[PDB]
Amino acid sequence: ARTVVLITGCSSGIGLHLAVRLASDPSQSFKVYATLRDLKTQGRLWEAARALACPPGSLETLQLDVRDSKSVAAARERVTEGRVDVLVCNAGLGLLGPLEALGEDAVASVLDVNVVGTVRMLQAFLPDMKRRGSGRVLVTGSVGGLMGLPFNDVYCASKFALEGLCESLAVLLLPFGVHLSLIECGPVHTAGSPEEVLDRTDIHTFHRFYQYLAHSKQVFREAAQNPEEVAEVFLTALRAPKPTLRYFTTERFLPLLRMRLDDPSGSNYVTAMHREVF
Amino acid sequence: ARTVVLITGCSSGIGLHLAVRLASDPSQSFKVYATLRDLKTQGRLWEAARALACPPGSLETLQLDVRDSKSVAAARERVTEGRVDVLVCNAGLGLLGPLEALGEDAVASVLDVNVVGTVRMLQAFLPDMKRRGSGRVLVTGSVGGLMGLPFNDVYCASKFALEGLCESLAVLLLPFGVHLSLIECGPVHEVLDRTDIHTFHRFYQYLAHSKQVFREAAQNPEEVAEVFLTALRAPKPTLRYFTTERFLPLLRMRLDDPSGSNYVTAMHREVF
Ligand SMILES: NC(=O)c1ccc[n+]([C@@H]2O[C@H](COP(=O)([O-])OP(=O)(O)OC[C@H]3O[C@@H](n4cnc5c(N)ncnc54)[C@H](OP(=O)(O)O)[C@@H]3O)[C@@H](O)[C@H]2O)c1
Ligand SMILES: NC(=O)c1ccc[n+]([C@@H]2O[C@H](COP(=O)([O-])OP(=O)(O)OC[C@H]3O[C@@H](n4cnc5c(N)ncnc54)[C@H](OP(=O)(O)O)[C@@H]3O)[C@@H](O)[C@H]2O)c1
Ligand SMILES: C[C@]12CC[C@H](O)C[C@@H]1CC[C@@H]1[C@@H]2CC[C@]2(C)[C@@H](O)CC[C@@H]12
Ligand SMILES: C[C@]12CC[C@H](O)C[C@@H]1CC[C@@H]1[C@@H]2CC[C@]2(C)[C@@H](O)CC[C@@H]12
């Protein structure tokens, strides 16, 4: 008799603020299963939720580790109500560095948590939404999944890959009744070391990582959003009668980006994004 | 003297054909190390390079598992000249089916061959190119890395993944004189027991659509190779080459709607 929601990576940041945002809706429509890597880290979730007056039964925490099929099947099992209406695939990592200085196991993890991670869930959860003929899936995007970023090559790869996977299903889902959707965030707040690092790369590349580092601090300062501003927008896409494939949490990158799309050779983008950075 | 090319997945298709367009151009300027997962698979390379009067030492073969970096290191040790000039990352895999029908070692395996493999090669060969301040890297792309495709959810995942990997590198290398490019190709010439029955229906509906698509639009590897050569003789190269014009209306449409839902509505009808 409620909207049943299930969110990955709810110990901090966007998962968190979406979990509490939704459990405390004054509609009291949402039954929210907030899942977490490691439940030992569930304190902040529940300090926030208490704080927010979430009526009880309105929020539950479950364990779930995206790297693991079992955990995913095991949280599936603990849904009580027997259905999901919203499923939000939110857990994710970054990776930052000169490609060359990047460890092949860090590259593996980023890929598992961010792409394959989102595969397992949709594997475990889409069947039944397809069956019912109902469901909204909401998918934490990144401006890094819309245009390439120097020193985030592997991170960008995992972002573009989910835009990839999601667009592909959204094509297919459209007459099933399932409505998959990407929420696209620039920097959000409540956000290795150089020793090692000159060692694994050349001095011009190292100099430019520094420029890179200095310019993305300025961008954080200027342009990071509260997680609350951001979870507001996941609400909207789930309120929507006809959901679109993408929501933007901001228009700020909306020009460096039409620049990408007004030129498919990509030479305008690569000049413009390089000036803007370096 | 000669431009040293090193090609991945030379046992057939694109790689095979480019290896032998290069070793055998009337210029005589290319020297081509054509790498293959295993050599047991080479007779056709060699037959094809024989079909073509490739001069000796215009073409050595190597083995290169792109999933294994030691073998990336092994094939690197074997450029005699001590420099690669052109690098082609071509070795690729498909994976078609209903997303839930998919094996976890297959998903993993498509991403480790297509994305991680390409990463291991750039990590092995771009250092030396940056230090010199020159080099071309050409990456074989797809139109499935440009837009999303029913029942190739996971395959487009890894092609989109090399787009953003190669775009990010592109921004860094601009001022090194090191030039990376993507040749975006359209087509080039159990299940039930995993998946429901209206999914399993229209994964026919979908294959009927590609069949008549390949037939109106397929391109041979010799036509593709010519984009590869067009891109590597360019003075001032772009990040993307399009082996064809068929798909750029769907793509301007995908572009013209950031929002996403036109493209999805175009593409759904198109195929269903
Ligand atoms: N932070 C920003 O500046 C920003 C900007 C744009 C977009 N975003 C996007 O939002 C998402 C999350 O970023 P956020 O920090 O704002 O929120 P978030 O909810 O904290 O998401 C990151 C989360 O991933 C989870 N996670 C890590 N490994 C996991 C695993 N193996 N299995 C399951 N979950 C795992 C972590 O907590 P658990 O213990 O819960 O699992 C963590 O909460 C990403 O997909 C990202 O694209 C963030
Ligand atoms: N076929 C089409 O219709 C088409 C259309 C558009 C774009 N393309 C693109 O072109 C590329 C190749 O397709 P193709 O069949 O036309 O040419 P291709 O040169 O045959 O590339 C596929 C190759 O990948 C190699 N490979 C597989 N696993 C590998 C591994 N572990 N390590 C190294 N290499 C491995 C295979 O031979 P090895 O033994 O040599 O390694 C095989 O030759 C892809 O990246 C794809 O996007 C093809
Ligand atoms: C990487 C960040 C932050 C984390 C979030 O995942 C994505 C955004 C994308 C926009 C980035 C910003 C960092 C700095 C960049 C590169 C600016 O120079 C222009 C675009 C900015
Ligand atoms: C997967 C393929 C083939 C291998 C090549 O490397 C990439 C292309 C992309 C174009 C595909 C084609 C298969 C059929 C598709 C999916 C049709 O639905 C419309 C466009 C076609």
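Chain B uses Swiss-Prot numbers throughout; the residues present, in order, are 2-190, 203-285.
Note that Cβ sites are derived from N, Cα and C of the backbone, with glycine treated the same way.
Secondary structure at B:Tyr156 (mutagenesis position), taken from DSSP and collapsed to helix, strand or coil, is helix. Every protein chain considered, the tally of other Cβ atoms within 10 Å of the Cβ of B:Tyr156 (mutagenesis position) stands at 24. Residues or ranges marked as active site, proton acceptor in Swiss-Prot: B:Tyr156.
Among the features that Swiss-Prot reports, NADP(+) binding site is placed at B:10-38, B:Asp66, B:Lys160. Around the Cβ of B:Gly10 (NADP(+) binding site), 26 further Cβ atoms fall within 10 Å across all displayed protein chains.
In the three-state DSSP classification, B:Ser143 (mutagenesis position) falls within a strand. For B:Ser143 (mutagenesis position), other Cβ atoms within 10 Å of its Cβ number 27. As annotated by Swiss-Prot, substrate binding site applies to B:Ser143, with the evidence given as experimental evidence.
Under the heading of mutagenesis, Swiss-Prot lists B:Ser135 to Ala and annotates it as follows: Abolishes phosphorylation. No effect on 17-beta-hydroxysteroid dehydrogenase activity. Counted within 10 Å of its Cβ, the other Cβ atoms near B:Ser135 (mutagenesis position) come to 13, all protein chains included.
Where Swiss-Prot documents B:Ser143 to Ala as a mutagenesis experiment, the accompanying text is: Loss of 17-beta-hydroxysteroid dehydrogenase activity.
Under its mutagenesis annotations, Swiss-Prot gives B:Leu150 to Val the following note: Alters substrate specificity. In this view, B:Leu150 (mutagenesis position) is surrounded by 26 other Cβ atoms within 10 Å of its Cβ, with every protein chain counted. Secondary structure from DSSP puts B:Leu150 (mutagenesis position) in coil.
Looking at Swiss-Prot, the entry for mutagenesis of B:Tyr156 to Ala says: Loss of 17-beta-hydroxysteroid dehydrogenase activity.
B:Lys160 to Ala appears in Swiss-Prot as a published mutagenesis result, with the remark: Loss of 17-beta-hydroxysteroid dehydrogenase activity.
The mutagenesis experiment B:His222 to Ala is recorded by Swiss-Prot, whose note states: No effect on conversion of estrone to 17beta-estradiol. Long-range Cβ proximity for B:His222 (mutagenesis position), meaning a same-chain Cβ under 8 A and a gap of 6 or more residues, is found for B:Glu283, B:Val284, B:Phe285. DSSP classifies B:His222 (mutagenesis position) as helix under the three-state reduction.
Among the mutagenesis results in Swiss-Prot, B:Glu283 to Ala has the note: No effect on conversion of estrone to 17beta-estradiol. The residue drawn here is the original one. Under the three-state DSSP scheme, B:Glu283 (mutagenesis position) falls in the helix class.
In Swiss-Prot, a published mutagenesis experiment is listed as B:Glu283 to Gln, annotated No effect on conversion of estrone to 17beta-estradiol.
Proximity to chain A, defined as a C-beta distance under 8 Å, is registered for the following recorded positions out of B:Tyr34, B:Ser135, B:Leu150: B:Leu150. Looking only at the binding-site residues B:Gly10, B:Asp26, B:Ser30, B:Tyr34, B:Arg38, the one with its C-alpha closest to B:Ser143 (mutagenesis position) is B:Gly10. Rounded to the nearest whole angstrom, the C-alpha distance between B:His18 (NADP(+) binding site) and B:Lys160 (mutagenesis position) is 21. Cα separation, B:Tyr34 (NADP(+) binding site) to B:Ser135 (mutagenesis position), rounded: 19 Å. The recorded positions near ligand 4, defined by a Cβ under 6 Å from one of its atoms, are B:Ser143, B:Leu150, chosen from B:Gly14, B:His18, B:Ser30, B:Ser143, B:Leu150, B:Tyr156. Taken residue by residue with DSSP, B:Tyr34 (NADP(+) binding site) is part of a strand.
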